[PDB]
Amino acid sequence: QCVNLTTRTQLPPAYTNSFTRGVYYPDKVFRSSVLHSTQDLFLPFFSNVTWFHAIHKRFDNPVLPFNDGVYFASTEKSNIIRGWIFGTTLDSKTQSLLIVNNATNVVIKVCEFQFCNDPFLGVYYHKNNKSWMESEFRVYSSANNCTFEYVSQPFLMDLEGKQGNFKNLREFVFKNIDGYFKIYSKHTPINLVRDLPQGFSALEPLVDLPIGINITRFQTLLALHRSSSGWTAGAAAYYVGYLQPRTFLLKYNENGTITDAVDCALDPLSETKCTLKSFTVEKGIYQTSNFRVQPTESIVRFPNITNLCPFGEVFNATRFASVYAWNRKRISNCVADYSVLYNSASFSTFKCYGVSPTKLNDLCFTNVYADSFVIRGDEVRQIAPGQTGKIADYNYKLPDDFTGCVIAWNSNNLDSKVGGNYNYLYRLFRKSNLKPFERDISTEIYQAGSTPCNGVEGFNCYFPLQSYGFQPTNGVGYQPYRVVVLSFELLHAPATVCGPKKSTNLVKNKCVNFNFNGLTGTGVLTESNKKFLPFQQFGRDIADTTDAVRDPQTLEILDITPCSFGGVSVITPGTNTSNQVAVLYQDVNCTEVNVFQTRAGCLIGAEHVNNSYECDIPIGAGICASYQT
Amino acid sequence: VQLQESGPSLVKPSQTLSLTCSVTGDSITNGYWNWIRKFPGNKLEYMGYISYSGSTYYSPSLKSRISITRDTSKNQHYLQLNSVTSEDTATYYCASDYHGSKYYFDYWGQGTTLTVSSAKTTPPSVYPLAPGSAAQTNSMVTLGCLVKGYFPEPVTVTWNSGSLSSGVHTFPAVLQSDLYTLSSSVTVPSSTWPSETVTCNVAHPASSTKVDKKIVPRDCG
Amino acid sequence: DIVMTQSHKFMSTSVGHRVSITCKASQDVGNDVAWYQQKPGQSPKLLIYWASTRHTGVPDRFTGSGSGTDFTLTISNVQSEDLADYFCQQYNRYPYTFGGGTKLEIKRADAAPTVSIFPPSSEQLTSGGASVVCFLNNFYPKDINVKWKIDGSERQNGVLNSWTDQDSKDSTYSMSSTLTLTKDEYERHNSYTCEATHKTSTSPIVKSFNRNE
C-alpha cells in the first residue's frame, strides 16, 4: 500500500517516434472501394510518443494525463501487463473505473476504490508446486458506492515467463467524450525485440461503457514474478501517445479493412491526397489549403497625456466655504486620471468608501461632484454612510450607497488664527433630519422648548449658525481639515468623466490588429506618401475598403497593408514515381514567410536552374518545373 | 515611555468599571488617550478616546457605554465602562498618540485582563510540587508549583515576589468545566536543590487572596 | 470602518532570509499605511508609519511600498529580535480600524529540550489530592504530541495542553501538561513518565521517577 519497490532504476522519460500507428475504425459503416475522411481523436504521424520499460533492470510506473487523449501501444510476450487504473486524481474521493485481469475474468467495476501509491501484482511461493497461481492482490484497498459490475467469460491464462523475442501485440485506444467511455482493442502475433514496428494496423471495438465520469490521470498496472520491495518483474514494453483532433483518410478495400491512412497536416505530399479524397494522385499542381498570418499583438494608441482634470487645483485650493453653504463644482469634459492622487504623498487623511478603488476606474459613473468645506477635527468620522451626529444629521447627510472618497490634509498653518477664526459657520440644531445630498442655508431660529422665539433669541432660543473654533496651539487632530467630498452617482444618464481612455504604447510594421478611436481591424501599418487633413481620422478605398489610418497628435501617415494570404499549391509527383514535393504559397514574397522568388509567390523547395527546358508542371509567369536526374 | 495598568480583575454585571492606567515617561502636555480591547484569538476593536484639552467624543456603536476621563494632576487616567456584560471580557490596552518633530509616535501599555462574571468567588488551593530523590539523574532540575481549584480568571502567579526572572515560564490556565489549572517551571541548576528553596507567590485579584507556599524538600536532614 | 483583509494568518521565516506579508485592503487608504510590532507577552508597538518613514530606534532593514490595494511589507535580514506580529491598519481618522492578524515564526538551529515530571507532595496526599505535571521547554517545532504513558498504557482522561507564544530571548517554545487525578487513582500505579517526539531524533526524550523514594 505505502511501501514502494526498491528495485526501481532511475531513467529520464525519453521519447520516440511512430510511423503509422493510431488509426482505428471510427464507425460501424461497411463500405467498399471508397476513400472517405473523418474527424475524431486520432494519433498524428511522426509524433513524440513515450519510451518506457516494463522489466525487472528499469521498473518505472509513471502517471500520464488523460484529458488530451492518449494512445496505448504495448508489446507482450510473458503476460506482464494486466490492466490499468482510471480515475480523477487517483484517490477514493469519487467514483473510479478499474479494469483488472486476474487470468480468470475481466473485472470491470466502477466504485470508490482506494488507490495506493504503487499498486502491483505478484506471484508467491515459487519453491515447490508453483503453477503460476497469483496470491498477493495489492490493486485496491476498499470498495464503496458501486454503480457498475461486469463479469466476462471464464478462461485460463498461462503466466509462465517465456524466453526469446516478443510474441503478442496489444494496442489500445483510450478516449473519453462527455463521460461516454470508449475502448478499442487489437491483438496480432508479431516478432519484435525492443521497439514498435514501422507498419500499419487497424483496431476494433469490444465493449461500450456509458459510465459518465471524467478521467484526467491514469496509470498502467504491471505484474511481477519473484522467485515487500524485492519483487522482480518480467520483460515487456508499453508506449503512451497523445491524441489530437485531426482528419485522416480511410482507404477501404472490398472487405472494409483500412490498408493505409493519409494525414492532412504532416507533409505537403499527403496534403494533396486529402483534397482529391483519393490515394493515387497524378502528376500536376493542386491546391491544398490557404495561407494565413496570425496576429501576435493588439494595437491601442492614445490621444495625449493632456486634457486632464485639474486635480492639483480643485483638491488643493485655498479658499473654501462652510459645511452648510459649500460650493459645488461641476466636473465634465476631461480625463479623470487618479494615478496622481493615490500616490501623491501629500494627504494626511485619504480614505475611500463603498467599493474597491480598482473597480472605480473600470466602471463609469454619471454624476461626479466635489463638495469641499472646512470643518473641525472632532467630527470627521460623521462624514460616512450610516452615521449620526452634528454633521450627518444637521449639516451634510450622506446616503448609504456612498462609493466616494474623503480627501483631507493638515492645514494648521493656513486656516488657524490666534484667538479663534470666526469666518465659517455651521448649523447646530434642527427640527428634523436632512436628506442625502441636501443643502440647507436657512436662518430659522430653532425653538427648543415651548416658548416661541418669534425670530429673536430668548428662553430656549439658541442661534443655530454658530461659529467654529480654530487655534494653532490646539491638538494635532483638532486642526482644521479641508475635507473635499467626492460624490458618485450611477443613473440612467450617459456617463461623462470617470477616466474612460486607458491604453498604452503601440507597435508598428507587423501583421497586427490596429484599434484606434475611429477605426479598427487587421492590417500592417506601413509607410505612406499621401497628404492628410488635420481634422480627418482615416481613409478608405473606392469600393468600401479601409486602407489608410492617421495618428491623432502625430504627423505620421500610415496605410493598412494586408498580411501574407493566399492559397497553398503543392507540386506533387506520382505515387509510384517520386515523393519529393515543394512548398509554394500564393501572392507572397521570400521574406514574410532552394529558395526562389516568382511573380505569384515564393517557391521553396526547388533549385533555380539557368537552363531552359520543356514546361512539364506549370507554376506561373513563364516559370515551370521538371524532374531531372 | 511605558504605561502600566492597575485595578481589580473581577467586576459584577450592571456595575461601573474602575481601572487606572498610569503614565510613566512623559508628562501630560500634548497628545491623546486611546483604549482598545483585545479579544481572545487576536482580534481588536476600538472603543473611544479623549483629548488632553477637555473634549470628549465616543464611538457611534457604543454611545453611552464608553466613558473615559483624564487627570493631569497625578499623571494618571481612569477607564470606566458603562453597561457591562459577559461579552466585554477582553484584554484591555491603554495607548497614547502624540506628534513631535514632524513624526508620528504611538506608544502602548503592558496588558491587563478583566472578566465580568456574576458567580461567587472560589479560594485557591496552592499546593507545592517537590521533586523526588529517586528520579532520573540530570544536570538540570526544575521546580513546580501548581494552583488548583480557583474561580474566576485571572490570577497573578510569579516567583520570589517578581524578583526571580532566570528561566521563569509563566503559563496560562486551561479552561475546564468549572475550575482552572495553573503550571509554572523555573530552570535552576542541580546544585541548588535541595539546598536552596524557592517560594512561589500566587495572587488572586478576583477575591483578594495571596497564599505563599514554600517548596520544602520534606523531610529535611 | 475599514476592513483590512489579509492573505495569511501565520508565516514562517529563517535568520538571514527575506519574508513578505501581503495584506490586500478592501478599501483605499492611500500612502497612509501603518504597521505594528508586537513582542510576545507585551503590548504592540509602532513600527512603520506613513509607509515611508521608520520609527525612532528602528534599523533600516524594514522597507515597504505599494499602490492602491497591493500592499506588501518587505522584511529583509531577519534577526532574532524581529519576532513580532505585523498588523496592517490605517491612521486616517478615528476610530483606528485594525486587521485580522499575522503571526511571524522565526526559524533557527535545533536545541536540546528539557523534560521533567514531578511526584505529588505530602500536603496533597494528606488532604486527599494528587497532581502529576509533565514539562516540555525549549523545544522546536510546536507541532508535537505530548502523550501520557502510565505503566505503559496511554491515558487521555484529564490531559490538559496549553500552548504559549514563542519566547523573545532565545526563540524557543515553552508549554506544560497537567494530569488531573485523585488519590485513589494515584496509589494504583507506581511509574509515571511522559515522552515528546521531536524532529531532532527518532527516539523521544524519556523522564521517569519512583514514588517509593
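By Swiss-Prot numbering, chain A shows 14-69, 77-247, 255-620, 641-676, in order.
The way this entry was determined, per its header, is electron microscopy, 5.6 Å.
From the backbone N, Cα and C atoms, a Cβ is placed for every residue, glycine too.
In Swiss-Prot this protein carries:
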| type | residues | note |
| --- | --- | --- |
| VARIANT | A:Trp152 to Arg | In strain: Omicron/BA.2.75 |
| DOMAIN | A:334-527 | domain 'BetaCoV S1-CTD' |
| MUTAGEN | A:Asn343 to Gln | Reduced viral infectivity |
| VARIANT | A:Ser477 to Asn | In strain: 20A.EU2, Iota/B.1.526, Omicron/BA.1, Omicron/BA.2, Omicron/BA.2.12.1, Omicron/BA.2.75, Omicron/BA.4, Omicron/BA.5, Omicron/BQ.1.1, Omicron/XBB.1.5, Omicron/EG.5.1 |
| VARIANT | A:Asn501 to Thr | In strain: 19B/501T |
| MUTAGEN | A:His519 to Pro | Increased resistance to human covalescent sera neutralization |
Integer Cα-Cα distance in angstrom, A:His519 (mutagenesis position) to A:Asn343 (mutagenesis position): 32
Recorded positions, contacting chain B; criterion Cβ under 8 Å; candidates A:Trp152, A:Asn343, A:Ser477, A:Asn501, A:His519: A:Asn501
Candidate nearest A:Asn343 (mutagenesis position) in space, where candidates are the variant positions A:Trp152, A:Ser477, A:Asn501 and distance is Cα-Cα: A:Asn501
Separation of alpha carbons, A:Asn501 (variant position) and A:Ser477 (variant position) (Å): 38
Count of other CB atoms lying within 10 Å of the CB belonging to A:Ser477 (variant position): 7
Alpha-carbon distance [A:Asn501 (variant position); A:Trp152 (variant position)] in Å: 98
A:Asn343 (mutagenesis position) CB neighbourhood, other CB atoms within 10 A: 15
A:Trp152 (variant position) CB neighbourhood, other CB atoms within 10 A: 14
Under 8 Å by Cβ from A:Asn501 (variant position), counting only residues of that chain that are 6 or more apart: A:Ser443
All-chain count of other Cβ atoms within 10 Å of A:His519 (mutagenesis position): 5
